[PDB]
Amino acid sequence: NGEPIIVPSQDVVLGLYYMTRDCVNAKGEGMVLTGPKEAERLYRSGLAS
Amino acid sequence: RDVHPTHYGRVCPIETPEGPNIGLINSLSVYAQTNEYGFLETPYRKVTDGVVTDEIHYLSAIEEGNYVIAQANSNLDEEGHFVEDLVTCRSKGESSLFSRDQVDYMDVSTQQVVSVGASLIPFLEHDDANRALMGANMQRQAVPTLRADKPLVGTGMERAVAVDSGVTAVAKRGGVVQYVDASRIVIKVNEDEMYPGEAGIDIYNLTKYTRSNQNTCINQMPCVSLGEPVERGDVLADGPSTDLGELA
Amino acid sequence: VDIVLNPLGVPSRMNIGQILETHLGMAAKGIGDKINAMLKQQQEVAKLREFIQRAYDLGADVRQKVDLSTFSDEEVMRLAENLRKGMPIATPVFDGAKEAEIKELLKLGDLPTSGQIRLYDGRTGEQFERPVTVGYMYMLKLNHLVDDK
Amino acid sequence: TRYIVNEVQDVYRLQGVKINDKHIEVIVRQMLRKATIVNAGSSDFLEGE
Amino acid sequence: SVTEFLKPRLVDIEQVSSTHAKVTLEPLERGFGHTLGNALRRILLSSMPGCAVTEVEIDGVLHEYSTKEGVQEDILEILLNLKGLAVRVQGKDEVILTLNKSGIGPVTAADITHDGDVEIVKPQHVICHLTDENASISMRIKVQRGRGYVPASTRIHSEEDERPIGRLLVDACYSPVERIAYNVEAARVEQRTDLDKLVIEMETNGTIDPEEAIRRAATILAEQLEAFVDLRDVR
Amino acid sequence: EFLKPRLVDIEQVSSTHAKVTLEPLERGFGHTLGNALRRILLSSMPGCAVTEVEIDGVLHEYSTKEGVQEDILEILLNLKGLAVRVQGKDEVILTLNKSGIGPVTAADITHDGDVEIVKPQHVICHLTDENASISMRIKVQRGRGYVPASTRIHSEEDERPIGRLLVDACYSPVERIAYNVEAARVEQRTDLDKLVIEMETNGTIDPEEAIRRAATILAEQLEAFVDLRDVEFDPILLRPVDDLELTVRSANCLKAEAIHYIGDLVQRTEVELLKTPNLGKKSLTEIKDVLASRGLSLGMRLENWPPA
Amino acid sequence: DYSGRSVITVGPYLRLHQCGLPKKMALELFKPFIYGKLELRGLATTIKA
Amino acid sequence: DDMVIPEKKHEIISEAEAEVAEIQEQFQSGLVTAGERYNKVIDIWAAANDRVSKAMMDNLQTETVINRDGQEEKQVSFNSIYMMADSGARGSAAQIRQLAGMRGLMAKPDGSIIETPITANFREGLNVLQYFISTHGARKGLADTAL
RNA sequence: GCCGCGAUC
């Protein structure tokens, strides 16, 4: 059918879904940060969810 | 290869081979036996008026299609009457709700439908039927490990599986044990019951490491230490995958 | 923990026996750990007997009428040393422990009622965000070994 | 070809599987050989070639 | 046998540009790769000496949300730009620096008033694109030496709102690490097969070579253990 | 400008349980140090464990002894849990002999020079008749991690006599260790962090010594970071040519062709050396004959050729 | 021949084009290649060695 | 606990039983034929199954309600089972309906459908008859797959 | 050179 047969499933899909979700209130609201690099630093430091 | 509604208490609906032989190889339920002619029966309890008696009548496949048979998971009262005026039942292959005065027979226990292999699955009702099938088939393949380890959560049917399998060593008429060895057990029988003449004691020769048919090892380790009183039917040596007479 | 399983196998195969068994085994092992710690302090026989009695008659109209009053001193200690690894409970096939009974058993052992604990990672030591269901499940080793395959 | 492709895809598409129409038309072509003849003149007469 | 451990020898370093490095160590004993990587990452990320801007003052209105007097960028944008600025100060806790530009043209870090004590590593860094046309922008910044990362939780200084308006609550990234991440793979020596190798990847905001960042993290971690290693020391 | 942690207020709960407190710590260093120390202590800690045993009348682990209540396989499992402390040596031999009625424990092991059995109530076997005896010799070693009996082969360099029983070794005295992070009681400093490390061993190691060992292991591992920088084998070959007892005519021909080594000759296929002057059809057979005696037929192919 | 068979497990550290092969199946599937490389480097002059 | 039980399940089961009793009385009155009552009972049981599955879905989709900076707000729930079902990683709403909602109509001794469905889910228990009835479909599926 | 039997996906 032309669809990519090699596609992540199961734990990979669950991880991507959990990563890309939005919570109404969490650690960090309306914060402005330089870029994707700061997003990893804030999360790995525990200062943001 | 289908589950006829008369496979209720005589043939297990769970335990069966999966791919080729499904529905062609079965397993007798826990309480089932054969007729004098060769038909499978199933115990039931006689119900007179509204109180279920403790008398037990054995019903074949043909006979059970006429009466009205109650449910094992139905509440009772102290004297024996049903707690409701409407009780689920099985009349002729189907199931409906009947009056308390129309009930004619009572299921003996909740383990009646299942076999031995499926009886040792805790929370069986919470499992899917095909997954229960796979678990029941997979239980018959575990290799006995080095040390027996009891199940923290079981179904109480482990003891019956272990005792009646012949794997363990059961004291036929034992009294107080006299000398326990890593390979021998000798018991001096209590005086209250003896065979007159020549007196005598009961000696057990345990079978040490011995090859089994599937190349696995068979071992028997004693339970009693020394001078421990032992009653009739007590288990002394637990075989492979058995802890104190408990299938493990 | 000793074994780590995949949660993704439960909701599609409908093996709710796994989760309930893990919760119930966690409760049983909590009781066993309480008895083991109690034996560690070598407290009086009366207190141990009272605890075993209060842990045996727990349930909801269970048909278990065991009692340690008719149990002498020496067999109580033997029983307690025999079930220090865990109280080996038994739930019959189609009529057994309910969720409320499992929750009461868990609460008796001073354990989280919901059946999930906060698990820390072994490598980075960062607390896992959601609580993880930890319990004692009975794992069998089948007869299909790679050494023969 | 329109009948077979649609009728075959109808069974497939109902169960949510994706099969391209080319793979069904390829098999149809191998079903559409060996014609009969209603004429002659070229060393062929009323035979399936 | 006992007390001896495999030490990493013949490390690999692949420097990219001037702030990107991919360090590699091999071989480490089973389980030591994760320990070393996590410890160094946590130290480099949460507690490292450095400097970043904390307070800005723009002439005009001092509200968090403002019309920005038409500088073609919102004040939120120029606050974002100033956060990424990297500075160096020689032995001063706090210092004030002021920028002023008149005339059309984007503003850079080089246009701040010259101080021999404050060193700018990236003077071409762009802050704003001037107040539209035929206008000027006045902004004074203060930068202080800190540690780790401190978000703009609150000011809690001076009295009432004098300090919050005097600071605008600019986020401070003291630690000079843009991103640190480690990966542990498998390597083998002689007959042994289960050994760990550590791959450290780091990018720096400047003012520090990534080698120097790793060295500082390692030396502070080692000096944190002197009270335990001093008595039981080989030398 | 960083406060240094000091190991203070170490307290002992039981013979195995132990709590070690690290009072002064910075903001985020508590978790880092706790995790590093826990991993180091759980992974690699020196300890003593039984390596191999020798019972008098047994031949293998799958047998039984008359008069004892347990199998030899079981006895090995009760011995595997035996924990000892040895001082100044690594190959201590623990011989025990006991006769009579009742369990045999580690308390009746012969009193060696400097070996402390942590617990003397550790039963290893039971006797069941008056006249049977058990005589065994236990060997304990010192190690760092888990070493299965099957994996090790160097112990088989000298043949093990039939009767030597091999038991797996654990060598790790630390069974469980957990840390906790709280706020320090120092009020002059704004907020300070303290770390307490609950450690549960088998009594073989001192908790303070365990923490010291973990710390020095970590320091030695980190020493490699504080200074980064860094920015023809067969004996039959490689032999003198004049060792194949060749003829006089071949000696000068080889020198002209410069075949000074054996392996150079074996690499020449039969179709090309015949073009050499005055090689000789019968003489060529002689070279083939003597090289066939050594098993070195003409026509092989090598990869690297060192000058020597 | 030159074929093996064993149970499969999961390796998440692998790339998209890599599979973990036991070193016991290797040295048996690639036996003639090993003979050739041993003879090429002069470690074994004869095939029997 | 991740299999959140709907609070309205028992009420709609009771109303379905009341409707079934009413139609049984209608059949006893003699004005309703066997086929009509059988089809009507199948229809009402299917409607009740749809209603219980839907109500479970509303209770489980946005169950988590967390206060924002002001007042209170609701959003998609972080229920682990719901996350596994909605993310498409494994499982589907049809399989979720058998964990918290009722199991529903199921029968294949020959291809017919029993009047009384399985009103118990896997989170709760199943008595002997409900399990024995589900065994028909399970065995039929396992035999069909192999052939 | 198979035939039965059991088992795995």
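Following Swiss-Prot, chain E shows residues 4-238, kept in their order.
Here the Cβ of each residue, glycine as well, is placed from N, Cα and C on the backbone.
Feature annotations, courtesy of Swiss-Prot:
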type    : residues        : note
MUTAGEN : E:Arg45 to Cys  : In rpoA112; temperature-sensitive, blocks RNA polymerase assembly
MUTAGEN : E:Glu165 to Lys : 5-fold decrease in CRP-class II promoter-dependent transcription
MUTAGEN : E:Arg191 to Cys : In rpoA101; temperature-sensitive
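Where Swiss-Prot records a feature, it is marked here on the structure.
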{"residue": "E:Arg45", "record": "mutagenesis position", "Cβ within 10 Å": "24"}
{"residue": "E:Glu165", "record": "mutagenesis position", "Cβ within 10 Å": "11"}
{"residue": "E:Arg191", "record": "mutagenesis position", "Cβ within 10 Å": "12"}
Integer Cα-Cα distance in angstrom, E:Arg45 (mutagenesis position) to E:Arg191 (mutagenesis position): 27
Filtered E:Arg45, E:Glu165, E:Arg191 - mutagenesis positions with C-beta under 8 A from chain F: E:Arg45
Whole-number Å value for how far E:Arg191 (mutagenesis position) lies from E:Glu165 (mutagenesis position) (Cα to Cα): 62
Secondary structure of E:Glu165 (mutagenesis position) (DSSP, helix/strand/coil): helix
E:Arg191 (mutagenesis position) - helix vs strand vs coil (DSSP): strand
Where E:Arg45 (mutagenesis position) sits in the secondary structure, as DSSP reduces it to three classes: helix
